[PDB]
Protein chains: 2
Amino acid sequence: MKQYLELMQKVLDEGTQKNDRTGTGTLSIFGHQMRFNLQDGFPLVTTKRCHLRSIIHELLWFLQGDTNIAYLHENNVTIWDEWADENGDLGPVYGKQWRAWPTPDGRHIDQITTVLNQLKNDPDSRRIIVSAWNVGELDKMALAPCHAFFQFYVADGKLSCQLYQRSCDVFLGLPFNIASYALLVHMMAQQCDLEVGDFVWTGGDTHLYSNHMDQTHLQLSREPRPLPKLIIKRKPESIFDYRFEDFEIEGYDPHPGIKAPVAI
Amino acid sequence: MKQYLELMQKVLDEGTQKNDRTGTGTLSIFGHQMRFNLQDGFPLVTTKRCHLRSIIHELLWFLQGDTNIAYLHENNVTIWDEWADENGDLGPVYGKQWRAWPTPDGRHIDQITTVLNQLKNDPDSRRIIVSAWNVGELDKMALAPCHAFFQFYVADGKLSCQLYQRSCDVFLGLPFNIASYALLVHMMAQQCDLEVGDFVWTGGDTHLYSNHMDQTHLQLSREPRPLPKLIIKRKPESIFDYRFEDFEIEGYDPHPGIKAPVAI
Ligand SMILES: Nc1nc2c(c(=O)[nH]1)N[C@H](CNc1ccc(C(=O)N[C@@H](CCC(=O)O)C(=O)O)cc1)CN2
Ligand SMILES: Nc1nc2c(c(=O)[nH]1)N[C@H](CNc1ccc(C(=O)N[C@@H](CCC(=O)O)C(=O)O)cc1)CN2
Ligand SMILES: *[C@H]1[C@@H]([N+](=O)[O-])C(=O)NC(=O)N1[C@H]1C[C@H](O)[C@@H](COP(=O)(O)O)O1
Ligand SMILES: *[C@H]1[C@@H]([N+](=O)[O-])C(=O)NC(=O)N1[C@H]1C[C@H](O)[C@@H](COP(=O)(O)O)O1
């Protein structure tokens, strides 16, 4: 997609060489923002084939509040295997914080239910936020959340969302993260009877790994194709009741997939 | 400042009318980003006189971990009076979360000390974050944090910072918020022996109140003046030991102040 290839080029032209946690090395920029009008189409990268199966299942897994990889394996999704322990556990990552953020006085807060309540009763609110950045539990997580904090906004009968992503692997992670959140915005809007508006992506440390350079040059040589359309085939009773079979992506005709190693 | 007047104009031209919490009404946009290179000068608005006293003291107050307004009053700062209770308390707002974020298992995490440790030992880290958005304590706060989440970044011997501000009163709040965080970046850099880099501001619901329109038109008629310079006159032993007298703002020659009512 145009905005995505523009970012890739910007990282190549403007990024500075930075060591990293994994020992791999990156080219990095700090602070970037892009906007996707969800009415123009579903923002799934076309310049390489993306695995929709993994994207959709990961999101449904988050929404269940699950942090064990059993569900993903049951569904032949292996994108989280490298970080899981012997029992398939990741610690209280994303889904746990979304559904069951623990308080000092012993409660658990379901941020997704809270957001639904807000959208249905106080749509003008400037506090419609979900955070995964639970400072008190960071040390128990396999990895600190990359996509950390997101906010909804309603104007003129449309639902928008902004994501703050503190760290972004541009080649591997970003195509998944954009699609994942676009999908959530479509689900949320369906449940709230709103139209879709904008998905706004904001990055912190936005980088290309040093061993993704060949892959990046290849993909930059390709022309984007028209965006597909997302069809949700039924309206479940709640945001927690979607199934893989409920989604259709129509007119997705990507260029071939490009393999790249994940930095662990 | 150029970036600031550009935003004001954009809100006037592109903002949609939105009701709000306070009953005042706003023009609102969602999602905006601006960048200030701190080497070009200290980003204090010149098209109206800003009260530096209030800016500096508010920041020092946050850093103490204080949430009672006594300290501000001792220093003749009254910007937080409207939200405080009979005892001058605001609940566990900003400073409390920064210095003493409470965990379930009973601990308190000092995020500022943690960040210092990270900057001094792991400057390449992509996880150098402070959050005020403590989901478990939101209901005890006078107001939910506006400036919610910020990240540091080091490259090439320079310290940058990005702030996510979920809600932004463009006329009243934003000039303070930009200056406040620029100041913190200068303090942090001094303590860590780094040069200053960029301050990146990212907004969620970015708005002009309906009863700030005259004030906005007035200010938009004014030409920005050159940015002042921040001089820090000594190096305290720690980030917690700064005093008001340690800061000099040189060459600040603003246009006159513009009064506007705060929406409560
Ligand atoms: N450094 C690094 N990068 C990352 C993650 C990480 O923790 N470390 N974690 C992220 C969580 N998301 C993904 C997304 C895609 C993949 C991945 O590998 N994807 C394939 C293969 C997909 C498949 O299983 O079929 C691709 O070619 O797009 C891994 C993690 C993404 N990037
Ligand atoms: N709606 C609304 N807007 C806000 C806040 C709010 O909670 N509600 N809280 C914010 C916290 N920051 C400020 C900053 C400035 C002022 C203010 O009023 N400033 C003066 C007067 C300064 C002074 O005391 O001398 C000015 O003209 O700039 C109030 C809160 C800012 N904007
Ligand atoms: C992190 C990631 N995740 O773990 O779920 C995700 O969804 N998107 C990412 O882009 N992603 C990247 C950022 C970085 O390259 C690594 C995480 O490493 P640290 O930033 O060192 O924590 O995965
Ligand atoms: C909030 C504010 N604060 O309370 O400290 C700040 O520092 N900056 C702001 O711009 N600010 C604004 C945003 C909005 O106009 C109100 C808060 O109202 P809600 O967004 O309804 O919580 O103050």
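Header lists the method as X-ray crystallography, 1.9 Å.
In case you wondered, yes, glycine gets a Cβ from its N, Cα and C as well.
Features as listed in Swiss-Prot:
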ACT_SITE  B:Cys146  active site, nucleophile
BINDING   B:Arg21, B:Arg126, B:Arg127, B:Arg166, B:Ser167, B:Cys168, B:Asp169, B:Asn177, B:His207, B:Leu208, B:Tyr209  dUMP binding site
BINDING   B:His51, B:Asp169, B:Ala263  (6R)-5,10-methylene-5,6,7,8-tetrahydrofolate binding site
MUTAGEN   B:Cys50 to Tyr  Shows 0.2% of wild-type catalytic activity, but substrate affinity is not affected
MUTAGEN   B:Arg126 to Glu  Shows 2000-fold decrease in catalytic activity and 600-fold decrease in affinity for dUMP
MUTAGEN   B:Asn177 to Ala  Shows 200-fold decrease in catalytic activity, 20-fold decrease in affinity for dUMP, and 10-fold decrease in affinity for mTHF
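Taking the features listed in Swiss-Prot, we show where each one sits on the structure.
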residue: B:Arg21; record: dUMP binding site; Cβ neighbours (10 Å): 16
residue: B:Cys50; record: mutagenesis position; Cβ neighbours (10 Å): 19
residue: B:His51; record: (6R)-5,10-methylene-5,6,7,8-tetrahydrofolate binding site; Cβ neighbours (10 Å): 13
residue: B:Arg126; record: mutagenesis position; Cβ neighbours (10 Å): 23
residue: B:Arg127; record: dUMP binding site; Cβ neighbours (10 Å): 22
residue: B:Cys146; record: active site, nucleophile; Cβ neighbours (10 Å): 20
residue: B:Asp169; record: dUMP binding site; Cβ neighbours (10 Å): 21
residue: B:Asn177; record: mutagenesis position; Cβ neighbours (10 Å): 20
residue: B:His207; record: dUMP binding site; Cβ neighbours (10 Å): 28
residue: B:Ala263; record: (6R)-5,10-methylene-5,6,7,8-tetrahydrofolate binding site; Cβ neighbours (10 Å): 19
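Note on proximity: of the recorded positions B:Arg126, B:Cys146, B:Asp169, B:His207, the one nearest B:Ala263 ((6R)-5,10-methylene-5,6,7,8-tetrahydrofolate binding site) is B:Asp169, by Cα distance.
Sequence-distant neighbours of B:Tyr209 (dUMP binding site) (same chain, 6+ residues apart, CB-CB distance under 8 A): B:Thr24, B:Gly25, B:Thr26, B:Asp169, B:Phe171, B:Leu172, B:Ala260, B:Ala263.
Cα to Cα, B:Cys50 (mutagenesis position) and B:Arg127 (dUMP binding site) are separated by 33 Å.
The local packing around B:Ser167 (dUMP binding site), expressed as other Cβ atoms within 10 Å of its Cβ over all shown chains, amounts to 24. Listed binding-site residues: B:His51, B:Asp169, B:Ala263. Those with a CB under 8 Å from a CB in chain A: none.
Only B:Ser167, B:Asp169, in sequence order, out of the binding-site residues B:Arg127, B:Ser167, B:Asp169, B:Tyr209 have a CB under 6 Å from ligand 4. Only B:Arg126, of the recorded positions B:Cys50, B:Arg126, B:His207, B:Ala263, place a Cβ under 6 Å from an atom of ligand 3. With respect to their backbone Cα atoms, B:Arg127 (dUMP binding site) and the residue listed as 'active site, nucleophile' stand 21 Å from each other. Among the recorded positions B:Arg126, B:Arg127, B:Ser167, B:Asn177, B:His207, B:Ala263, residues whose Cβ is positioned under 6 Å from ligand 2 are identified as B:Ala263. Cα to Cα, B:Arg21 (dUMP binding site) and B:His51 ((6R)-5,10-methylene-5,6,7,8-tetrahydrofolate binding site) are separated by 27 Å.
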